[PDB]
Amino acid sequence: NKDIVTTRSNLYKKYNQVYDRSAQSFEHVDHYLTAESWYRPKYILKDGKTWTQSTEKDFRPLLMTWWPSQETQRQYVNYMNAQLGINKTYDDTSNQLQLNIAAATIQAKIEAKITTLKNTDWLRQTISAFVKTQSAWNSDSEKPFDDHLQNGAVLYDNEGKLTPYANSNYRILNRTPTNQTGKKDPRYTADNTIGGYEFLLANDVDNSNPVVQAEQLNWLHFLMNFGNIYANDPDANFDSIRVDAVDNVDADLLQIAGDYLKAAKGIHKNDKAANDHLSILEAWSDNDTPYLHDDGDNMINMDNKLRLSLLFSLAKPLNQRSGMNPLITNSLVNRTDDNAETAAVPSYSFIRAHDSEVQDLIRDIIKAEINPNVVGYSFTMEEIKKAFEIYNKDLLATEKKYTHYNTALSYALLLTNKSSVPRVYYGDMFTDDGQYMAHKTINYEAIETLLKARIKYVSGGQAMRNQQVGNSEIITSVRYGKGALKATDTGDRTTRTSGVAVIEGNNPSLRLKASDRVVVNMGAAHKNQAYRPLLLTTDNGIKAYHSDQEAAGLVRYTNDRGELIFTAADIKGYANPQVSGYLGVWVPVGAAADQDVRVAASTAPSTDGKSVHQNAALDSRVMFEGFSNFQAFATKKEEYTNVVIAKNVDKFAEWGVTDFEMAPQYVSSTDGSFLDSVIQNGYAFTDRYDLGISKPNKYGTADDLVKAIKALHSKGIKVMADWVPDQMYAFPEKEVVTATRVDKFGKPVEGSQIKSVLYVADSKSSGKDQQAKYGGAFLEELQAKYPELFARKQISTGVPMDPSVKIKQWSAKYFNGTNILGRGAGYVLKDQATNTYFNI
Ligand SMILES: C[C@H]1O[C@H](O[C@H]2[C@H](O)[C@@H](O)[C@@H](O[C@H]3[C@H](O)[C@@H](O)[C@@H](O)O[C@@H]3CO)O[C@@H]2CO)[C@H](O)[C@@H](O)[C@@H]1N[C@H]1C=C(CO)[C@@H](O)[C@H](O)[C@H]1O
Ligand SMILES: [Ca+2]
């Protein structure tokens, strides 16, 4: 209640009283005081000598003259004595007068050191360190930890009497696509659970708040007009988006993004529009794909079934590997005989991504050889570097203990499968660490060969076969050639010189019997035809054939029925750094050097109520995830990722890349509280609009980004922006909130001292950043052009988006809560007499 009276505390107690009752003599947060707060007293004991008359800019720790309890005063006195070379300690029976005289001595010698040592910085550090020793002011009162990635979270109370500026009518949690109405959707049964959880990392954005929802749409419009807005260059806009962390945010965002793409880009009218803005989800629940399909196929999800199938049938260690038939049937699309003009559901397919099956491997290495107590993905840079030593040796072993086997086999399937958009991971062609595109992996040659051949040969219907041979099994996968959807189609000239056969085994012990025959039906267009190898497993790796002349001596022929026939002389198991099993790829002889069997999207009207259609034109696309979490930091400008991308767009065009998925371009925060802010990938940020504008991002300056987008567009490659509405990191201004310790679903942890309790968070942006410039700056334009976006009543809330408020400054009122900050349950100071919080 406004008046810190200093009585029976410190011998010097009438000089230490507060300068005035003004708030400007206290370092306060929302007019509360913290254990680390400093204040301006009336007099300063200058050099610990003379009670200097004035105080001006002379702020001193409040813990120098005031304490919450006598026990804390004693702890402070013992601590500060040790810090200042005063060899006296006071145990739990010493009395008040002794403590006040000790505190006076400590004050005097503090002021001596302040005038000796130039500044007060050391005192800030020493006071905060002491405060961290106190359980009411550190992690101890925030325990027990839980399986939140960062050990826990607190949820901000919607009605806090002491913090009404942080109140909310929303904070509706866990409204995943499965759980969007607050009840588990009865349509979707592949996932038993509620399909996600609200609290993932750092400060959790409340995407149930209509004002926030509107600001998310503002941001989306900004990214898709980045060229126009920042550089007045319409050739430098992002073309599409990736929706990050779908299962940790309110699913209303899916309708908002879809609606926006329909209204602003017309993706629902024809395939040309849709494919010009092909947008994706990172949505891990198996309900998300049927959900997104019922929603209109306005975006596409990953095929997680196919992914797991590749992982467990090919990538895992030999003794943990599953049988091979899942590669055919355990997918969105059963590829036994895929003869459809248009598959039932669109999707993209991958084996590794910047996060998936990379940071998992680094964590495995750390947990098993460095620090067994590693928490989630909260690595230190030192742990990361020691782990990449192990990782990089394992990559080249024949017997891998940590990294994937059979990468080239995985890509042989991904890049010749029908009915999916493959997404190539950067770190599978180039090293996961090091400078951008500086070092090829051992699989670069095979993968590049596959990408080029995909342009030239991959089209038509598909047939996958699983054949038990000798002591093991193989699969064949065949594409019939352009224009041949069914195996009986005899084709035209281009059919004859396209199509492909892939043969794989996942067991190095594979031995065929002398009587075994692998009869690969190529299709009715390929009777009595010469075929040559594209990829062949060898003893030490994979031989790639880049031309018909490079393979001139290995030609073989189909019989009169269009069958290639293989025996033990052709197929056996191998064990080398690239293959644990067997891989062979064959193409028909004689395709023109410029043969291109891809197909452009039609402008014919769409008539089935979906926007994206998995047909030959979409199957003609290739997505490229163009970064690695663990890229080195550029040492000179020519090593900047976006600079290098601009310098190699010819390479991406020759690989058939149609969609370049760039890293998130937001300037990263540097708090190091998660992997993303340690290696600074772009997913941990404080300013949604700072795309390398105030400072370069890890990939270059904003002009480097503009030039990279233009260079990609100059080859017809579309460019994808990473929409990250889940969380934000490292806000520069503190705020006092009413909070409750919770699990990642928002359920309160009992036995917790944080329960409708004052808590100090970092949750205000500066008001002088890009957010303050652009926040809500396009809502009037968007409402004017597209009123129906603001008319829709969103599913989770029952109301429209609310664009009547612009978010120029983030504040706790717009967030569900935060990961625990190690500040404790009692950081906000109370008058001990009245058990009342101090306020000004
Ligand atoms: C942090 C990163 O992963 C997050 O999701 C993880 C899931 O919680 C895992 O369980 C795993 O999914 C399995 C499902 O739980 C399971 O039910 C099944 O349906 O599918 C999986 C097993 O087959 O997947 C994730 C492991 O990475 C989170 O949802 C995801 O969005 C996160 N990655 C992006 C987001 C951020 C934060 O902005 C960044 O940390 C990353 O770099 C982004 O890529
Ligand atoms: Ca969330």
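In order, the residues displayed for chain A correspond to 208-1047 in Swiss-Prot numbering, which applies throughout.
Every residue, even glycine, has its Cβ placed from backbone N, Cα and C.
In sequence order, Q1039 are the residues near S276 (variant position), counting only same-chain partners six or more apart with C-beta under 8 A. For the naturally occurring variant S276 to D, Swiss-Prot gives the following note: In strain: GS-5, MT4467 and MT8148.
Variant annotation in Swiss-Prot: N399 to R, described as In strain: MT4239; the structure shown retains the original residue. Long-range C-beta contacts of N399 (variant position), restricted to its own chain and to partners at least six residues apart, with a cutoff below 8 Å, are absent.
Cβ neighbours of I474 (variant position) (same chain, under 8 Å, six or more residues apart in sequence): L468, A480, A481, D483, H484, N505, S818, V819. One entry in Swiss-Prot concerns the natural variant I474 to T. Its note says: In strain: MT4239.
Among the natural variants that Swiss-Prot reports, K512 to R is described with the note: In strain: MT8148. Reduced to three states, the DSSP call for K512 (variant position) is helix.
What Swiss-Prot notes for the natural variant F519 to Y is this: In strain: MT8148. Taking the Cβ of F519 (variant position) as centre and 10 Å as the limit, one finds 17 other Cβ atoms among all the protein chains shown. The DSSP secondary structure for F519 (variant position) is helix.
If you draw a 10 Å sphere around the CB of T701 (variant position), it holds 18 other CB atoms from the protein chains shown. Quoted from Swiss-Prot for the published natural variant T701 to I: In strain: MT8148.
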Can you give me the Cα-Cα distance between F519 (variant position) and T701 (variant position) in Å, rounded to a whole number?
36
Distance check, please: Cα of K512 (variant position) against Cα of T701 (variant position), rounded to an integer number of angstrom.
33
Taking the Cβ of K512 (variant position) as the centre, count every other Cβ atom within 10 Å, in any protein chain shown.
19
